[PDB]
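Notes follow once the structure below has been shown.
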Amino acid sequence: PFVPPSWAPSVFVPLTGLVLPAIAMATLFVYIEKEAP
Amino acid sequence: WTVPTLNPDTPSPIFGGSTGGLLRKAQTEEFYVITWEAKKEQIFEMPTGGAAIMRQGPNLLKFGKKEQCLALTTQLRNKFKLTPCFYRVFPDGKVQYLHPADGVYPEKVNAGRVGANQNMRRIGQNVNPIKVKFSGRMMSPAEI
Amino acid sequence: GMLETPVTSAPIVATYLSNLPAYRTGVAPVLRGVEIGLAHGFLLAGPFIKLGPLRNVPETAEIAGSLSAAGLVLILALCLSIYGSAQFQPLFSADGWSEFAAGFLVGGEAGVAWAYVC
Amino acid sequence: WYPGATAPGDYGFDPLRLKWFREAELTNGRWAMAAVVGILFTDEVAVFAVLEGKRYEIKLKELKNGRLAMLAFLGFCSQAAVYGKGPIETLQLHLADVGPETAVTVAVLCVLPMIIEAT
Amino acid sequence: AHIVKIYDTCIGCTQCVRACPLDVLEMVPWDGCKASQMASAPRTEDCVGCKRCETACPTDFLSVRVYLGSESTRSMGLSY
Amino acid sequence: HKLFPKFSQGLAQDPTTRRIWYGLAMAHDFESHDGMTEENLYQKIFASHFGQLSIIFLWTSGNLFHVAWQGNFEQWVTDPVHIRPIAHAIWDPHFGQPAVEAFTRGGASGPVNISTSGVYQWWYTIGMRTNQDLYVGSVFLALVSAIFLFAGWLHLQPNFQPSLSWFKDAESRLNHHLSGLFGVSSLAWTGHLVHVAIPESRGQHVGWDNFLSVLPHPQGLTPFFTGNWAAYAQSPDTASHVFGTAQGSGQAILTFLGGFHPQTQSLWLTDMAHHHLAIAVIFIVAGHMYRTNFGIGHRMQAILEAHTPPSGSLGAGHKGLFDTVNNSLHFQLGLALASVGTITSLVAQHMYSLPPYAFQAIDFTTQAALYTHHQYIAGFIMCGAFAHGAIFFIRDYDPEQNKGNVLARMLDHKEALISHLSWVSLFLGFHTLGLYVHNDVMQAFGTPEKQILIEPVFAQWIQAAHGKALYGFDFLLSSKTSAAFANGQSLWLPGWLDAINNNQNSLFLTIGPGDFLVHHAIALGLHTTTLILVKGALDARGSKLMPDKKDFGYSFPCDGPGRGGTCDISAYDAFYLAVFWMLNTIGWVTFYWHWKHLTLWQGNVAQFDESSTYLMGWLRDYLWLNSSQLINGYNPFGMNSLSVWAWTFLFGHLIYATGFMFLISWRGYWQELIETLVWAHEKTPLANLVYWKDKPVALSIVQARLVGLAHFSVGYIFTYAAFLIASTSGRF
Ligand code: CLA
Ligand code: CLA
Ligand code: CLA
Ligand code: CLA
Ligand code: CLA
Ligand code: CLA
Ligand code: CLA
Ligand SMILES: CC1=C(/C=C/C(C)=C/C=C/C(C)=C/C=C/C=C(C)/C=C/C=C(C)/C=C/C2=C(C)CCCC2(C)C)C(C)(C)CCC1
Ligand code: SF4
């Protein structure tokens, strides 16, 4: 019970290619530009 | 000698307007205002680029950083034998006089100045960087 | 002093800049966003259709170009939102810029959908 | 929410570290309750934008049923994408007589309430 | 701010003071040298770290030293 | 001000874009954070080490999973001579149908990459036969990675943070790491070899189902407890053994044969078992040396205080070195990097020549890729060893604790050291370049019989001492009437002699005047890189141009234009200048390796022996000739499977060239350009409604050197990787 299905690159490659870089760069940008109290 | 005051209603030198003047730093953070009194009408060189005519009497320019006012001070002091003073102005309106902060120019000794940042030893008499490891920050051995 | 040029100090230039929707000073940030989005999505739908990778297949070039235009409008709205989250901590406020970014999202998707409905 | 747990329909569960988040929890819960009712009872642009804009420009049982329905909708999507059957068919195969992840996840989860106590 | 230090090998030649483009240094009364003058750095918050003072100092080794430190808007020489 | 970075408020009060880069760059330099003590230093380093372990095991589990799902391992093991090893499948929606057809090679459904990492050979030799086995291994190593990441998080917790005494305990750590981490791990790998990897090569499956009911030897443990240990060497594998099957097999589990298995052209599993067993016993015995809490044992400070010679020829000797190795992490890190870099060179040099894995050295692209991969890794690690040694001199070195010892006396004769390194570098450079230019003038003027061809008689003497009967010296292993020959002749020499007298492998290749000239160029590169690195380490405290260099730290830009100007005066900048010589030197050794092996693999070693003696022969017959199918990877007639390597070849040339921009042009030009950009943005209407939060400035001097060296190095690596993989795979 190990083999991931036949549709798996079509989701996982654009996920870590586009969605997680967008979320990660937005999150790191908001963390960089945050003011200290 | 007493600390002089900035007159904002001082006429400026004759100048057609450069692209190298003030920016949003003058509106948000600070800008500096230089003031001198001339003996005659005479052309000088603007530190931001270009030529300008100083008036006969009180003059007034405003610059972004401090080195621009030092460059114009050195020019007006070594070329025209003038005595300028430039201030620090904030968008609040707070006006901070300096140079000459004692009233006497810093290139000659004046009684009353307190010596700051004077290590009373040679540079070879500093400690090793092992002796200043694990303080609250990066330190150089010449700081102590 | 500042340099004088017809380009920076013309009255027709001043009236045109005061009439563009980023300047009116009294209209809502939602309205500014939807007008700017209706402009920019409608112009952005074009080159994806005409030069995209599916440009030579009939009936699907316009669909793929408008879909990529909608994706780029979504990316731009995310950029506006994170710019507001970084910059502000009526248009130049946190709530106002969030309203403006949501208006840009809505107006940009409407502009792409109207550039298709063509 | 566990025996011995401490705080940082609230129960003190915040492992990742507010009012916008509470409102988002309430609206994800409401739409998930409507979606779970629709999936159990299973077997336009500008007006929606105006209603959403009016909603944006504007009590324990609601978020209790909301969290239960969010877990239910995750259940529908998960055991539909894995089993390939509907909820009634998966329930019928469950009754009357990803596995490593489920087992690993449960044990790991338990190791987890234990670990917090340790630290 | 940059760390500017003056050491007791100073001979009060005033060369560093007339080399600084920022008015950071000044001459104070002293008794350690024949000139009865010593340099001092009371305004290191405006120091950019150009090291014209170090270039101007005649002593071997230097009597003025500039240790580049944490940057601000004044020490980076920004006009914007 | 701003929050990032949390470890430095001096950087957090920076209003520019310098803050982001310097927060990225000073993040893992824990000795210079705010409020850092020594216990906190060691604890965060311990947690980071756990993080490194978790990333390595996740990397290995990912390699296993992607092979097990998208490769052809079970099909490769049936005929590993004619089938190419698949790395992972390709999903690129930017492709076209010719590219999908081109990267769909076989036997695969869609587009694949063909692996050049040797993992199929390694996994097949250690006993993998099926995909499920690789799935179980991937799940196991992912669970191990999760355990190490959790253990880093756990040992950060305040009920689990170790004290400073636990980190500064050297005798316990050497006893546990020698006896357990080396010895017991090597013993357990011997157990894996004997129990699994040898019967899998005999054709018998020994998995977890039956490893308790299958005998490793037909008399188990009775020779081991009788002392009759030679009963495990009886009946070895025959010289007609088909690997992985039962035809031509034996019963032995621990032989000592020498040379190679005849089919696979690789080391014997029984010899590797015996090898790991012997070194396991030696490391377990060596792990009982130092004094823990049991009375017996050696005391390292006592050993160091004792080894001071008479007559004061080393002064105080090794006095006070224990408190300077123990208290400094940069000394320990430099020692570790020097050892691991030399061992990585050892791995590459011994794995091309003595290939361990079945059907390695018939996969020529795997041979070239693994050699070049560990040689460049070794070069970077050696440069880091010298870098952290210079950091040791600046930060950790106390001179009063070392008054008179070996470390102070090196600083005393640093000028003699740098002078004699300068001499050997100049000598090797003048005469190596002069001989190559001389032979080029001879080859240009049509007279090859005038060119200076010195014969490598010393290394040929050494090969004759090793048992190679080509050069006719005939002594010590090449003469049949020798004591060493006659004593080793009964047991391990008959395989070693056949393997060293075979001229169809990399075991002690035939050498000539080209090999002479290139080994001299290699010595030039080594001595020169050592010159820059030793000069940067020993002039790190200061020089006559700057006596107080220790007061500025390790990586400062310069000391200004005074005193004639002082550019690249820092020890970091000496490292920076030496990375170029590292890349040059490894480029020389891998050009040499690759061209001598391409001429071995094609069949005409005469081509290398003739053209290797002149640099036009280099440029014509290696670089111009072997890049004919590379640059034809795509063309206006079509494309094929080498188009990714042609694109990556041009990609590396581009990154190299972009690095030259940061290397040549310096800061103030770009600062003036950015100031005009700031003016333009603040004056442009309807774009000055958008304003930066961080003030844009040009990159600093040190950052510029780092970014230029980074682009330079990445382009260097990608260009030679694309050329080597594409030439070897396209022509074989
Ligand atoms: C860590 C080593 C590693 C590397 C370099 C790769 C590389 C790849 N994977 Mg694989 N993956 C791995 C481990 C790895 N994998 C493991 C151990 C599993 C089993 C859980 C998978 C399950 C998997 C699937 C189902 C698929 C891929 C696919 C791919 C390809 C496309 C990238 C992608 O979207 O994957 C996504 C990556 C994952 C799903 C696993 C990552 C999970 C770990 C815990 C994340 C680690 C993050 C890392 C430490 C830091 C990165 C973030 C940081 C830089 C900010 C690429 C060749 C796709 C493919 O085959 O294309 C043809 C694809 O469909 N991977
Ligand atoms: C690594 C991740 C990644 C992935 C999976 C893709 C995938 C794609 N790119 Mg590529 N691209 C990438 C990175 C990636 N890109 C990068 C880093 C660059 C710069 C070097 C490019 C530069 C580039 C260009 C110039 C073009 C593409 C195009 C494409 C499309 C291929 C052409 C086609 O036949 O589709 C058919 C295309 C469609 C059916 C329409 C595409 C619209 C998508 C599906 C919208 C996605 C919806 C989503 C909500 C958008 C926001 C996502 C965001 C929140 C993360 C395909 C979707 C082409 C394209 O965009 O086609 C229009 C194209 O012209 N790419
Ligand atoms: C038009 C340009 C273009 C683009 C955008 C792509 C995109 C891709 N190629 Mg394709 N390809 C192209 C042209 C392109 N290709 C060309 C011209 C060729 C030669 C013919 C190929 C030949 C080719 C092959 C042989 C393969 C690909 C593969 C891929 C996919 C990699 C998936 C991935 O791992 O994403 C994530 C990207 C990475 C992991 C690499 C980026 C590394 C980062 C930037 C390092 C720095 C990290 C740093 C910390 C920043 C982190 C950011 C943080 C915020 C998260 C991706 C979709 C691979 C594939 O299909 O796998 C599924 C694959 O095997 N391509
Ligand atoms: C720094 C970057 C780097 C990278 C990316 C590589 C990459 C590689 N190395 Mg190289 N290597 C490197 C540096 C590097 N190396 C250095 C610095 C050295 C000198 C130390 C080596 C020495 C070396 C050797 C000798 C070999 C490789 C091999 C390889 C290849 C196989 C992948 C692998 O290593 O499996 C991942 C490995 C592991 C996850 C660990 C293996 C198991 C360890 C050794 C022992 C486990 C003990 C166990 C846990 C104890 C249980 C006890 C019991 C009682 C319970 C891969 C190309 C192999 C190869 O070339 O194959 C074709 C190979 O044989 N490397
Ligand atoms: C006997 C029990 C024991 C064991 C097994 C370990 C094991 C370890 N400790 Mg140690 N430790 C111990 C007792 C032990 N420790 C004690 C008693 C103390 C207190 C005195 C410590 C104090 C301590 C500290 C402070 C640290 C460690 C660390 C480590 C890790 C070293 C890094 C590493 O993984 O490389 C493994 C090394 C090898 C596998 C040997 C390499 C041999 C050569 C170079 C490679 C060539 C072999 C072979 C040819 C390669 C084949 C390649 C393959 C792909 C084919 C390792 C897991 C470090 C760590 O990482 O923490 C997380 C660390 O910082 N320990
Ligand atoms: C055992 C391994 C090891 C460990 C634990 C350390 C630890 C340390 N090193 Mg050392 N060092 C090592 C090996 C190690 N190093 C090696 C192998 C080298 C040679 C490269 C060095 C050379 C070196 C230098 C010159 C310096 C250090 C410094 C440091 C300290 C701070 C690290 C930091 O903050 O930089 C953060 C790390 C970065 C910002 C990395 C930037 C990325 C680099 C440039 C590579 C970019 C290539 C890119 C990834 C490729 C992408 C390709 C694309 C197509 C995808 C820390 C004590 C510094 C120090 O002590 O200051 C006083 C320092 O100046 N190290
Ligand atoms: C082909 C390019 C090239 C060459 C030939 C050299 C040569 C040298 N480098 Mg340099 N270097 C280079 C590129 C090069 N480097 C690059 C790209 C970098 C990165 C910045 C460096 C950084 C660097 C550092 C940090 C160091 C060197 C050092 C050296 C010298 C080492 C000792 C030696 O072998 O000298 C042998 C002499 C030669 C190779 C010069 C040839 C002499 C000619 C042929 C004699 C005159 C011929 C003819 C009459 C000329 C007439 C012309 C007429 C107009 C006058 C050597 C002169 C080291 C050094 O200077 O030690 C003393 C040193 O420490 N280099
Ligand atoms: C800077 C510095 C540093 C570093 C250093 C380094 C980096 C080094 C390296 C080093 C090295 C890297 C070395 C090497 C060595 C080697 C050797 C020493 C070898 C030897 C060998 C032998 C002896 C062998 C022999 C033999 C043969 C040849 C054959 C037969 C067999 C036999 C075995 C007999 C430190 C940290 C300390 C700190 C201080 C500073
Ligand atoms: S560095 Fe520039 S500013 Fe600082 S003292 Fe020397 S001259 Fe004056």
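Numbers in chain E come straight from Swiss-Prot, and the residues shown are 2-81, in order.
Quick reminder: no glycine exception, Cβ is built from N, Cα and C everywhere.
In Swiss-Prot this protein carries:
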BINDING   E:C11, E:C14, E:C17, E:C58  [4Fe-4S] cluster 1 binding site
BINDING   E:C21, E:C48, E:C51, E:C54  [4Fe-4S] cluster 2 binding site
DOMAIN    E:2-31  domain '4Fe-4S ferredoxin-type 1'
DOMAIN    E:39-68  domain '4Fe-4S ferredoxin-type 2'
MUTAGEN   E:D9 to K or N  No effect
MUTAGEN   E:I12 to V  60-fold increase in affinity of PSI for ferredoxin; when associated with 15-KR-16. Unable to grow photoautotrophically
MUTAGEN   E:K35 to D or E  Drastically decreases affinity of PSI for ferredoxin, limits photoautotrophic growth at medium and greater light. Decreases cross-linking of ferredoxin to PSI-D and PSI-E
MUTAGEN   E:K35 to T  Drastically decreases affinity of PSI for ferredoxin. Decreases cross-linking of ferredoxin to PSI-D and PSI-E
MUTAGEN   E:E46 to K or Q  No effect
MUTAGEN   E:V49 to I  Leads to partial destabilization of PSI; when associated with 52-TQ-53, alters the FA center. Unable to grow photoautotrophically
Close approaches to the domain '4Fe-4S ferredoxin-type 2' (E:39-68) from elsewhere in its chain (Cβ under 8 angstroms; 6 or more beyond its ends): 2-31, 33, 75-78
Nearest of the recorded positions (E:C21, E:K35, E:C48, E:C51, E:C54) to E:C11 ([4Fe-4S] cluster 1 binding site) - Cα to Cα: E:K35
Secondary structure content of the domain '4Fe-4S ferredoxin-type 2' (E:39-68), with strand meaning DSSP E or B: 8 helix, 7 strand, 15 coil
Cα-proximity to E:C54 ([4Fe-4S] cluster 2 binding site), 10 Å cut-off, over recorded positions E:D9, E:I12, E:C14, E:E46: none
Under 8 Å by Cβ from E:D9 (mutagenesis position), same chain, sequence gap 6 or more: E:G33, E:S64
Close-lying recorded positions around ligand 1 among E:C17, E:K35, E:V49, E:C51, E:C58, where CB distance stays under 6 Å: none
Candidate nearest E:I12 (mutagenesis position) in space, where candidates are the binding-site residues E:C21, E:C48, E:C51 and distance is Cα-Cα: E:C21
For E:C58 ([4Fe-4S] cluster 1 binding site), the one of E:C21, E:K35, E:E46, E:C48, E:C51 that lies nearest, given that the recorded positions are compared by Cα: E:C21
Nearest-integer angstrom distance between the alpha carbons (Cα) of E:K35 (mutagenesis position) and E:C21 ([4Fe-4S] cluster 2 binding site): 23
Residues from E:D9, E:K35, E:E46 facing chain B - mutagenesis positions, CB under 8 A: E:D9
Chain-mates of E:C21, E:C48, E:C51, E:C54 with C-beta within 8 Å of site centroid, [4Fe-4S] cluster 2: E:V5, E:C17, E:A20, E:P22, E:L23, E:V25, E:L26, E:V49, E:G50, E:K52, E:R53, E:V67
Fewest other Cβ within 10 angstroms of its own Cβ, chosen from the binding-site residues E:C17, E:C21, E:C51: E:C51
Secondary structure tally of the domain '4Fe-4S ferredoxin-type 1' (E:2-31) (DSSP, helix then strand then coil): 0 helix, 9 strand, 21 coil
Subset of E:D9, E:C48, E:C51 (recorded positions) with C-beta under 8 Å from chain F: E:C51
Inter-residue C-alpha distance, E:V49 (mutagenesis position) and E:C21 ([4Fe-4S] cluster 2 binding site) (nearest angstrom): 10
